[PDB]
Every structure is written in C-alpha cells, then in structure tokens.
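Asker: Input: one structure, supplied below.
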Amino acid sequence: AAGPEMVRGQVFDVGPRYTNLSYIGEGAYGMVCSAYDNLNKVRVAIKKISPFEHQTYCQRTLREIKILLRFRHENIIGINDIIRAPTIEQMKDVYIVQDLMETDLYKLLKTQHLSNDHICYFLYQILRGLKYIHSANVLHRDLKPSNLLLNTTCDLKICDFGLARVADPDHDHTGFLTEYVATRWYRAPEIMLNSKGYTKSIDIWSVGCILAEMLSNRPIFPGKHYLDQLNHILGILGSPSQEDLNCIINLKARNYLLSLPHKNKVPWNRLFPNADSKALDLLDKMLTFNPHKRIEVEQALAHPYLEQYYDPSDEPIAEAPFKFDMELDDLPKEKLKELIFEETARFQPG
Ligand SMILES: Nc1nccc(-c2c(-c3ccc(F)cc3)ncn2C2CCNCC2)n1
C-alpha cells in the first residue's frame, strides 16, 4: 500500500511483511485490523497504539508488553511481533502483532448455547491459563468473556493484561466504597468492601462469574452501579455468615452489611436446572463470599468436574515469577517511552 498504508482515515503503517489489512475496531490509542503475515502465510491481528502523550497509557502499555513477552503459554495470547520506528524520536505509534483469533467468549455466548462438554473444555483452558498466570505471581484482574479469545477449533487464550498486577496480598486492604477500574459484573464482593484486588482469589471469583454465564448465556451478577453489584451477589449467595463478617474488619463495610435485611441463599440447581451437578459444585466453591474460603486455581483444576482433562504434568507454571521494578506508577512519560522503546527492541530488523 504505497508509502504508508491507510485504514479508515488513519495511517496503519504495518510495513511490507503484513498486508491485505481489514478493520476490526478502534477505541483510543487502540485500532485493530487483521492482516496477512507474509512471513508465516497466516492472517494475524494487529493493534495500533499511541500512548506517549499520556503517562497512564504508557504504564498499561509497558506493563502489559512486559508481561505478555515474559509469558509463554498455550492458553495466553502471545505477542508475535512489535512494529515501531527505528528511533525513539521517530516512534509515535506502536503496532503489536498477535495470532488471529476469530472470536471470543462474549460474542460466542450472545449467539450460541454451549453443550456441557464445551463449557467443561472452556473452563479447563481458562483455569489452565490462570494457573500459569498465578504461578508467575501476577493477577489478571479483568477476566470476563470478552477477554477470552477463541479460534475456530475451540482453542481458548486469555488476553488483555492492561489491568494486571504483581500479586500483593499484604497491601490488599482499603476502605469501604473504594473505586475500582475492572469490569463491574465480574468484580469480587470484597472489592466493594475492603480489597484493593491484590489477591489471587479476585481472579477466581471472575472465573466463577464466567462459569455461571456459560451455563445460562446471561451475566449472573449484572449490577447497574457500584453498590448494586453487591446486592446482586447477596441476592443469590444470601447474607454473609457471622464468620465471614468477623473477617471484614473495616468497620464501615461490616456495618453496611449488618444494616441490610436478611436474604436467604438461592440454590444453584434452581438458578441452572440444566447444569451439571459437578459444575455447580465447582461454581459454588468459586463464587464463595469469603476470599479466604474461595477455592484456588489448582484446587479448581483438580475438581471432579474437570476430571477428564486434569493433568498436572500438562499444566505448566512460570519459569520466572514476575517482578515489576518500576512498580507504583511513579515514572514520567519520558522514562516510560525509553522503556517501551527498549522493551520492543528485540523485534527490530536493525
Ligand atoms: N488476537 C486477537 N485476535 C483478534 C482480535 C484481537 C484484539 C486486540 C488486539 C490486541 C493486541 C494486539 F497486538 C492485537 C490485537 N484488541 C482487541 N481484540 C478483540 C478481543 C475480544 N473482543 C473484541 C476485540 N486479538
């Protein structure tokens, strides 16, 4: 495509190697197009981003590239290549290339009903991927159907680590009604109560939500706003026990819970009468109110529902658990640009 190829009025400079573009979507420094990788003879997915004007966007870009490049797993999308100018001065945009995944669980569910065998396989892959992520001491933090890529062969890959953090269980407590950025419907109850979401159990809850969703094609706790989300959860799980309340020390959070009328638990087999009993048993253990009593990823994999797939020797863990040296977003966009430039250097044809 002549000098710089063009896509819907925007320059999509993916050089020679990648051709036959095609628009897919675009929300900010994020326009995605599928192209043809002349080198591997396969159409890929490419995302154009320009986060250098804003320090924040530089943080999510740096952080996610590092994670995604460090991670190597069959159930986590990998970066196949990264395009950028040869000089930091000339680098305005950055193109990241990933395998082309036709669809995702969000689109699948808004059209198809899944058999129990597909839900099982999908769940297996989700957890197989999460076990690796967690083994690297990283928390995804934004797991939801739209963040689970799927190809024509049922192959599932977790993507979107823009909100991922290095686990930090000790510094997880915060006040009641503390703002959160992760997608509302899949947020664990403790996030609206006292958690910063720096604990692994936060991802398991999201997976539990995805499970319920696969079972009924509808989001289980579709809260309209912050506190609505919580009443949605309590509506089905019912009022928290004394025990689980005695854990919540943040006085305000506990008093809020106590002020609420008593609500009984709604049986799962009632919510999902077509569901498989083993599935609903694992769902129960995932959607546990108390984070400390919530099942772990490895325990989930070893659950009877996933019996036909479970194979610990075939469920790899990270070789090098993560450590974010520039942890805590205190870096100017300048320094961040140098790090991104440096992090993407390995793909340079120079
Ligand atoms: N692998 C793949 N395949 C198809 C689409 C996407 C993709 C990208 C993206 C990100 C980084 C990158 F380097 C290349 C593409 N951003 C959003 N989505 C989709 C993710 C699921 N819902 C609709 C948009 N990713």
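We number chain A the same way Swiss-Prot does; the residues here are 6-355, in that order.
Determined via X-ray crystallography, 2.1 Å.
Even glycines carry a Cβ here, placed using N, Cα and C.
Copied straight from Swiss-Prot:
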- 23-311: domain 'Protein kinase' (DOMAIN)
- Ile29, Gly30, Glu31, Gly32, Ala33, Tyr34, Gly35, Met36, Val37, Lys52: ATP binding site (BINDING)
- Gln117 to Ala: Reduced affinity for DCC. Strongly reduced affinity for DCC; when associated with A-123 (MUTAGEN)
- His123 to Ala: Reduced affinity for DCC. Strongly reduced affinity for DCC; when associated with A-117 (MUTAGEN)
- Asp147: active site, proton acceptor (ACT_SITE)
- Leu155 to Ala: Reduced affinity for DCC (MUTAGEN)
Asker: Round to a whole number and give the Cα-to-Cα distance in Å for the pair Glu31 (ATP binding site) and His123 (mutagenesis position).
Answerer: 30
Asker: Given the recorded positions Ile29, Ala33, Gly35, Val37, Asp147, tell me which ones have a C-alpha lying within 10 Å of the C-alpha of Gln117 (mutagenesis position).
Answerer: none
Asker: Do you know which of the recorded positions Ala33, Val37, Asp147, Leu155 end up with C-beta under 6 Å from ligand 1?
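Answerer: With ligand 1 as the reference and 6 Å as the Cβ limit, the list reads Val37.
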Asker: What does DSSP assign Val37 (ATP binding site), in three states?
Answerer: strand
Asker: Sort the recorded positions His123, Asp147, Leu155 by C-alpha distance from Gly35 (ATP binding site) and give me just the closest.
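Answerer: Spatially nearest to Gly35 (ATP binding site) by Cα position is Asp147.
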Asker: Out of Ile29, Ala33, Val37, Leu155, which of the recorded positions has the smallest number of neighbouring Cβ atoms within 10 Å?
Answerer: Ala33
Asker: For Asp147 (active site, proton acceptor), which residues of its chain lie six or more apart in sequence with Cβ-Cβ distance below 8 Å?
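Answerer: Correct list: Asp165, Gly167, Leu168, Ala169, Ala187, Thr188, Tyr191, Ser211.
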Asker: For the recorded ATP site formed by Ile29, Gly30, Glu31, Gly32, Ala33, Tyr34, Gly35, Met36, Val37, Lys52, which further same-chain residues have Cβ atoms within 8 Å of the site's Cβ center?
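Answerer: Close Cβ neighbours, site residues excluded: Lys53, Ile54.
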Asker: Could you tell me the C-alpha distance between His123 (mutagenesis position) and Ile29 (ATP binding site) in angstrom, no decimals?
Answerer: 26
Asker: Please report how many Å separate the Cα atom of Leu155 (mutagenesis position) from that of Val37 (ATP binding site), as a whole number.
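Answerer: Between the Cα atoms of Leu155 (mutagenesis position) and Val37 (ATP binding site), the distance comes to 16 Å.
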Asker: Through the lens of DSSP with three states only, how would you label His123 (mutagenesis position)?
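Answerer: For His123 (mutagenesis position) - judged by DSSP and reduced to three states - the answer is helix.
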Asker: Count the other Cβ atoms sitting within 10 Å of the Cβ of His123 (mutagenesis position), across every protein chain shown.
Answerer: 14
